[PDB]
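Peer 1: Submitted below is the structure of interest, expressed as structure tokens.
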Amino acid sequence: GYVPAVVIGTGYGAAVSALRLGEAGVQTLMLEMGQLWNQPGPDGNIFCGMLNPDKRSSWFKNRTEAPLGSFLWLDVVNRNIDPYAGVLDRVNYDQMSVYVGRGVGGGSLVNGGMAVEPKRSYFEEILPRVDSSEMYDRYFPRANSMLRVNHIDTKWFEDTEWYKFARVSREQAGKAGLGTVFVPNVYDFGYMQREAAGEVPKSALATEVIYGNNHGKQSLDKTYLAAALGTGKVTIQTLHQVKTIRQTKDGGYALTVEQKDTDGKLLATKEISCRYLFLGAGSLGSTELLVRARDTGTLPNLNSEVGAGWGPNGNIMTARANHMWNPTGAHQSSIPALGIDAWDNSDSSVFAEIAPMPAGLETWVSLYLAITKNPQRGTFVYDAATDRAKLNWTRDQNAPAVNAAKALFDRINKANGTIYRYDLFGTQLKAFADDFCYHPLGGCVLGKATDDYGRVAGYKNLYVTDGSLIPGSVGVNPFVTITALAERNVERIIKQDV
Ligand SMILES: Cc1cc2nc3c(=O)[nH]c(=O)nc-3n(C[C@H](O)[C@H](O)[C@H](O)COP(=O)(O)OP(=O)(O)OC[C@H]3O[C@@H](n4cnc5c(N)ncnc54)[C@H](O)[C@@H]3O)c2cc1C
């Protein structure tokens, strides 16, 4: 049926948009292809942990997979599973695997919670048409408050066994003249301290994050989406995937929407129409919908920039072997708290998470997720034969990202007399994982596929809200930027258009 506003997806861009629409009195329907994650499963928990993955871990796969970096220790717990509407989707393209969340809350369900504002000078470089003063004065603060960002207690961090891994990398980086920074988070650090004291059920301290956190993590279902539902003007329909978008002959937009069960069986195909249409299906999902609509003729006035300008936020994973005297600990919180900030906006820039590992026994490995500045971009092209967007990215396009990560970690290895691990990402010698992405950015870039507020070029009352807007790189973990930009955009849209 008809609803004034439809929001596709329930990640960061979608959740912000729906809250503000509802507060403005606009009846809004959110369509989410994944589940509402609120049913206790066979272990009594909503989500599986990293040491007990089951079908809940995976979006329609037939075998569980180890978290990247941990195959050597966690393959032993992998099992065959029924294809199911699980929470983490590894989306495989030709030469890149992009990991995304599936469910009410999108990537907020599966992410590490790291809530980081980009460097203002870098923001100004990547988005020169946007007023940076409003962003830093108004929208970034609004996002940090709404997201429930909080900060780890430094004394607890210094003392706890659960962050030994972070302190070891801090010390090693320091010998190379590199400093660390604390990373704010949406995981409640007060709750985490109580986990360590045995006072509340563990989640971060029980090897949970990438398949969801049963406690502690303030994902969007608890923050923006709860508030959106609280307006009385927003509803969310789950296991509903939008397939096609057209402009109706009488104005507005019409969607074909498939309803499935959790086994992926098609239950119904529905037509849903609206006056205002907001895409929050992610870098992958929003871009796919729009390239499909352009190339199948249902939104024929979309421009050539739709599909373009994708990058993986310079994501590279690597690992160092510590000296025997620098164990990283068997007990590592699943939520990172420290990063190495070597980002100066130059091509050598690196901002690297000090990543925990879930093995639960001593391995001496330090793991890092580097964010780099690599100008290479890919393009989503529509394949009409299979009705899918394909991402034209090649592995060699990550060479500059590998080079920057390697130059930084080579400094740390030189200062400490350590070497890389070469065995964490497959049997072939490979110290740098260069074909994954947790932070997909672009495909519907702000100001190129859209105007400076995400209004899709060629169309009225059609908006993109999410990571597809960002031009490939933000230099930090991206969700705070997506959230703040979405706050800016929807406020202007409600004022001028609605
Ligand atoms: C393992 C992992 C760790 C991460 N750690 C961090 C971190 O610590 N900090 C950080 O800043 N970022 C982190 N990220 C990245 C962050 O989660 C994403 O940048 C963010 O979630 C993107 O928000 P979005 O609104 O663009 O889309 P998403 O959050 O991806 O949400 C899109 C939603 O739309 C739904 N959807 C897609 N297509 C359709 C359709 N056709 N119809 C209906 N629904 C649809 C999806 O199922 C999903 O729920 C991490 C990501 C991963 C994979």
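Going by Swiss-Prot, the residues shown for chain A are 46-543, listed in order.
Header entry for method reads X-ray crystallography, 0.7 Å.
Here the Cβ of each residue, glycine as well, is placed from N, Cα and C on the backbone.
Quick paste from Swiss-Prot:
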- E398: active site, proton acceptor (ACT_SITE)
- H484: active site, proton acceptor (ACT_SITE)
- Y57, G58, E77, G152, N156, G157, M159, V287, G512, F524: FAD binding site (BINDING)
- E398 to Q: Mutant does not catalyze isomerization (>10000-fold reduced), and oxidation activity is 30-fold lower than wild type (MUTAGEN)
- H484 to K: Mutant is inactive in both oxidation (>100000-fold reduced) and isomerization assays (>10000-fold reduced) (MUTAGEN)
- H484 to N: Mutant activity is 4400-fold lower than wild type for oxidation, and is 30-fold lower than wild type for isomerization (MUTAGEN)
- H484 to D or E: Mutants do not catalyze oxidation (>100000-fold reduced), but do catalyze isomerization, 10000 times slower than wild type (MUTAGEN)
- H484 to Q: Mutant activity is 120-fold lower than wild type for oxidation, and the same as wild type for isomerization (MUTAGEN)
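Describe the structural context of each listed feature in the structure shown, including burial, neighbouring residues and relevant distances.
Peer 2: Here the Cβ of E398 (mutagenesis position) has 24 other Cβ atoms within 10 Å, regardless of which shown protein chain they belong to.
DSSP classifies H484 (mutagenesis position) as coil under the three-state reduction.
In three-state terms derived from DSSP, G512 (FAD binding site) belongs to a helical segment.
A strand conformation is recorded for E398 (mutagenesis position) in the three-state DSSP classification.
Of all the Cβ atoms in the protein chains shown, 26 others lie within 10 Å of the Cβ of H484 (mutagenesis position).
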Peer 1: Can you tell me how spread out the FAD site is, meaning the largest CA to CA distance among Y57, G58, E77, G152, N156, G157, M159, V287, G512, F524, in Å?
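Peer 2: Across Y57, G58, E77, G152, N156, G157, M159, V287, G512, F524, the two farthest Cα atoms sit 29 Å apart.
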Peer 1: Round to a whole number and give the Cα-to-Cα distance in Å for the pair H484 (mutagenesis position) and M159 (FAD binding site).
Peer 2: 12
Peer 1: So which of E77, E398, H484, listed as recorded positions, have a Cβ under 6 Å from an atom of ligand 1?
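Peer 2: If the test is a Cβ under 6 Å from any atom of ligand 1, the answer is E77, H484.
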Peer 1: Among the binding-site residues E77, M159, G512, point out the residue whose Cβ has the most other Cβ atoms within 10 Å, with all shown protein chains included in the count.
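Peer 2: Answer returned by the neighbour count: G512.
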Peer 1: Suppose we draw a 10 Å sphere around the Cβ of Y57 (FAD binding site). How many other Cβ atoms does it contain, all chains included?
Peer 2: 31
